[PDB]
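Trainee: Got a structure here, written out as C-alpha cells. Questions coming.
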Amino acid sequence: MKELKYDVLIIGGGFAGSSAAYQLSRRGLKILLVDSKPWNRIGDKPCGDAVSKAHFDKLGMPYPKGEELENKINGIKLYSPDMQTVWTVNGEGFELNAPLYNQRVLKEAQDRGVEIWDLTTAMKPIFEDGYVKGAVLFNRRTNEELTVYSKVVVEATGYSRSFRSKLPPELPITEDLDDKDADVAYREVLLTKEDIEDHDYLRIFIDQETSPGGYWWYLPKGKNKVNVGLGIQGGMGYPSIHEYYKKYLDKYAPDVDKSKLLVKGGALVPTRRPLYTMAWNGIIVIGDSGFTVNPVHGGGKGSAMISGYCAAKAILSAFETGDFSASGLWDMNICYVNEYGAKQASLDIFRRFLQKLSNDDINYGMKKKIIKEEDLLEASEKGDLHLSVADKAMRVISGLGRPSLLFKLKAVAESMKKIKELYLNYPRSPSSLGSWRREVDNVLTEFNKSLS
Ligand SMILES: Cc1cc2c(cc1C)N(C[C@H](O)[C@H](O)[C@H](O)COP(=O)(O)OP(=O)(O)OC[C@H]1O[C@@H](n3cnc4c(N)ncnc43)[C@H](O)[C@@H]1O)c1[nH]c(=O)[nH]c(=O)c1N2
Ligand SMILES: CC(C)=CCC/C(C)=C/CC/C(C)=C/CC/C(C)=C/COP(=O)(O)OP(=O)(O)O
C-alpha cells in the first residue's frame with residue numbers, strides 16, 4: 001500500500017483533536033489529522049454544548065461567533081431534589097453550535113498548513129521496535145488504504161478510545177476505564193411551546209431517584225429552544241438511561257414541544273482523574289480518550305482544548321530534543337496536571353462522596369447552606385475544598401440529629417487535599433510512574449472504604 005510520512009498524526013477531530021491541530025499549526029511541522037465522520041458532521045457527538053468563556057480566554061482560542069454561538073450564558077441555577085432550594089451561580093459561558101465551531105477550528109488549522117482527511121478511519125496502530133510509529137488509515141472518499149508514519153501520534157478518538165485500545169496491554173497508555181468511573185448520558189434538543197424564562201441561565205437538577213449518580217439539565221439554546229437531558233453513573237445496575245428520560249422529562253421540561261424534536265441521542269462520559277500518563281513512546285492521548293472530563297459536573301470540552309494545548313507544547317519540545325520517547329514527551333503530563341489534571345483528581349474523590357449522598361442529605365445541605373454558592377465555585381474551578389470551609393460546614397451538619405454521610409465531609413476535604421498534593425508532585429520522569437500510580441491507588445482505595 002501507499003506510504004506517507006508526517007511529523008504528527010492526529011486521530012480524531014473533536015474539540016481535543018482540533019485544538020491540538022490548531023495549536024500545532026504554523027510551527028515548522030508537517031501535520032495530518034483524520035476523522036471518520038464527514039466534514040459537515042465533525043463535532044456532532046451528543047453533548048450539552050455548554051462551555052465556560054474562561055476556557056477560551058486562557059488558551060487563546062478563537063471566540064465562538066455568529067451561528068456558532070446560539071445562546072449567551074450568564075449563570076447556573078442549581079435545584080435541590082425537592083425543588084425547594086435554588087442556588088444561583090453566576091459566570092459567563094456559551095451555548096454552542098458545537099459542530100459549527102469545531103469545523104471552523106479545523107478549517108482555520110487547515111488554512112494554517114494542517115492537512116485534514118475526513119471520512120478516514122485509523123484502523124491499525126503501527127507499533128514497531130517498542131514505539132508507536134503511525135497508523136494504517138482507510139480513506140473511503142478515495143477508497144484508499146494508506147500507511148502513515150509519524151514521530152508522534154495524538155490519540156483523540158473520544159470515549160471509544162478506538163486506537164490506543166488496540167495497542168499492547170503492557171503500555172501504560174492503554175489504561176482502561178472502570179464502569180463506575182463513567183456516566184452514561186443522553187440529551188434531546190426541542191423547541192418550547194412558551195418562551196424560556198431566564199434563558200441566559202442554565203438549570204441543573206440534582207435528584208438521586210431521577211438521575212442516580214448524575215443530574216438532569218435544562219440548557220437553553222435560545223428563547224424557544226432547549227438542550228434537555230441527564231446523566232447517570234455506570235456499572236451500578238441501573239436500567240436504561242432512556243427509561244429515566246422518558247419517565248421524568250415532564251418534571252424538568254414541561255414546556256417543550258415534543259413534536260418539534262431537532263436532535264436526540266446519548267454517549268458515554270468519563271468522570272475520573274485523567275490517564276496516569278497521557279504520554280508514552282511515540283504517542284500522546286487527549287480528550288475523553290485520556291479521561292480529561294470534569295468528574296463533578298461532567299464538562300469536558302473546555303478541558304479537551306486544554307489537553308490539546310499541552311499536547312502541542314509537549315510535541316514541540318520533543319522535536320527540539322529529537323526525543324520522542326515517553327521521557328521526551330513527558331511535559332504533556334506536567335502541563336495538563338498543573339492546568340486541569342490536579343483539579344480532576346481532587347474532584348474525582350469529591351464525586352464519589354457526592355454520588356453516595358441521599359436526597360435528604362442534599363435537601364438539608366442546600367436549605368441550610370452548608371457551603372455558599374461562592375465557595376462552591378471555588379470547589380468546581382480550582383478543585384479545592386478549603387479546610388476552613390469544611391469546618392464551617394461541619395458546624396452546620398452538627399445540627400443534624402439523624403445518621404448521614406454528611407458527617408464525613410471534613411475527612412473528604414482532607415482526602416481531596418491529599419490527592420491534590422500528590423498530583424502536584426507528579427513524577428518528573430517515567431521511571432517514577434509505577435511508584436506514584438500505586439500511591440494514588442492507595443489513597444483512592446482507602447477513601448472508598450472510609451465512605452462506609
Ligand atoms: C450527552 C453528553 C452531554 C455532555 C457531554 C457529553 C455527553 C455524552 N460533555 C462532554 C463532552 O461532550 C466531551 O467530553 C468532549 O466533547 C470530548 O471531546 P473529544 O474531542 O475528546 O471527543 P469527541 O468524541 O468529540 O471526538 C472524537 C472524534 O474522533 C473521531 N474518531 C474516533 N475514532 C476514530 C478513528 N479510529 N479514526 C478516526 N477518527 C476517529 C470521531 O469521529 C470524533 O469526531 C459536555 N462537555 C461540556 O463541555 N459541556 C457539556 O454541556 C457537556 N455535556
Ligand atoms: C451536561 C454535562 C454532562 C456537563 C455540563 C458541564 C457544564 C455544567 C457546563 C457549564 C459551562 C458554562 C457555560 C458555565 C457558565 C456559567 C459559569 C458558572 C461559569 C464559570 O466559569 P467562569 O467564567 O470562569 O466563572 P467566573 O464568573 O468566576 O469567571
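FYI, residue positions are counted from 1 along the chain as it appears here.
Method of determination (from the header): X-ray crystallography, 2.2 Å.
Using the three backbone atoms N, Cα and C, a Cβ is placed for every residue, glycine included.
Feature annotation from Swiss-Prot assigns FAD binding site to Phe15, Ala16, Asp35, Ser36, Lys45, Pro46, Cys47, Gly48, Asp49, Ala50, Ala122, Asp288, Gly300, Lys301; the stated evidence is experimental evidence. What Swiss-Prot records for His55, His297, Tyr340 is 2,3-bis-O-phytanyl-sn-glycerol 1-phospholipid binding site. Under the heading of mutagenesis, Swiss-Prot lists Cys47 to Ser and annotates it as follows: Seems to be able to reduce only one double bond of GGGP. Looking at Swiss-Prot, the entry for mutagenesis of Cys47 to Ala or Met says: Almost loss of catalytic activity. Record note (Swiss-Prot) on the mutagenesis of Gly91 to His: Halts the reduction of GGPP at H(2)GGPP. For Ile206 to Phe, Swiss-Prot lists a mutagenesis experiment annotated as follows: Increases reduction rate of GGPP to H(6)GGPP. Among the mutagenesis experiments that Swiss-Prot reports, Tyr215 to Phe or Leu is described with the note: Moderate decrease in catalytic activity. What Swiss-Prot notes for the published mutagenesis of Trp217 to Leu is this: Large decrease in catalytic activity. A mutagenesis experiment is reported in Swiss-Prot for this position, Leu377 to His, and the note states: Increases reduction rate of GGPP to H(6)GGPP.
Would you situate these features in the structure and describe their surroundings?
Mentor: The secondary structure of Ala122 (FAD binding site), as reduced to three states from DSSP, is extended strand. Of all Cβ atoms in the shown protein chains, 25 besides its own fall within 10 Å of the Cβ of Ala122 (FAD binding site).
In the three-state DSSP scheme, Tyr340 (2,3-bis-O-phytanyl-sn-glycerol 1-phospholipid binding site) falls into the helix class.
In sequence order, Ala98, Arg187, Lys301 are the residues near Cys47 (mutagenesis position), counting only same-chain partners six or more apart with C-beta under 8 A.
DSSP classifies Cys47 (mutagenesis position) as coil under the three-state reduction.
According to DSSP, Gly91 (mutagenesis position) is assigned to a strand segment.
Non-local neighbourhood of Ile206 (mutagenesis position): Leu78, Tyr79, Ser80, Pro81, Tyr215, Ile362, each in the same chain, at least six residues away, with C-beta under 8 Å from its C-beta.
DSSP assigns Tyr215 (mutagenesis position) to a strand in the three-state reduction. With a 10 A radius on its CB, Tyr215 (mutagenesis position) counts 23 other CB atoms from all the protein chains.
Around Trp217 (mutagenesis position), a 10 Å sphere centred on its CB holds 25 further CB atoms from the protein chains shown.
The number of other Cβ atoms within 10 Å of the Cβ belonging to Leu377 (mutagenesis position), over all protein chains shown, comes to 14.
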Trainee: Could you say whether, by DSSP, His297 (2,3-bis-O-phytanyl-sn-glycerol 1-phospholipid binding site) belongs to a helix, a strand or a coil region?
Mentor: coil
Trainee: Less than 6 Å between Cβ and the nearest atom of ligand 2 is the rule; apply it to the recorded positions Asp49, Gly91, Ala122, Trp217, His297.
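Mentor: Among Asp49, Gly91, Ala122, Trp217, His297, near ligand 2: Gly91, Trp217, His297.
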Trainee: Go through the recorded positions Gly91, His297, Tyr340 and pull out the ones with a Cβ less than 6 angstroms from some atom of ligand 1.
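Mentor: From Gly91, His297, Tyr340, counting a Cβ under 6 Å from ligand 1 as near, there are none.
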Trainee: Based on the record's binding annotation for 2,3-bis-O-phytanyl-sn-glycerol 1-phospholipid (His55, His297, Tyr340), what whole-number value in Å is the widest Cα to Cα distance?
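Mentor: Largest Cα to Cα distance for the 2,3-bis-O-phytanyl-sn-glycerol 1-phospholipid-binding set is 15 Å.
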Trainee: Other than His55, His297, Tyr340, which residues of the same chain sit close to 2,3-bis-O-phytanyl-sn-glycerol 1-phospholipid? List them in sequence order, counting a residue when its Cβ is within 8 Å of the Cβ centroid of the site.
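Mentor: Once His55, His297, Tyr340 are set aside, the remaining close residues are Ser52, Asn294, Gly299, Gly300, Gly302, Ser303, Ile306, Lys343.
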Trainee: To see if you understand the setup: which same-chain residues, six or more apart in sequence, place their Cβ under 8 Å from that of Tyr340 (2,3-bis-O-phytanyl-sn-glycerol 1-phospholipid binding site)?
Mentor: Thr292, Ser303, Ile306, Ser307
Trainee: Specify the nearest of the recorded positions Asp49, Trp217, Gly300, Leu377 to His55 (2,3-bis-O-phytanyl-sn-glycerol 1-phospholipid binding site), where nearness means the distance between Cα atoms.
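Mentor: Smallest Cα separation from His55 (2,3-bis-O-phytanyl-sn-glycerol 1-phospholipid binding site) among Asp49, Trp217, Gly300, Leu377: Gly300.
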Trainee: Which state, by DSSP, holds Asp35 (FAD binding site): helix, strand or coil?
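Mentor: For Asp35 (FAD binding site) - judged by DSSP and reduced to three states - the answer is strand.
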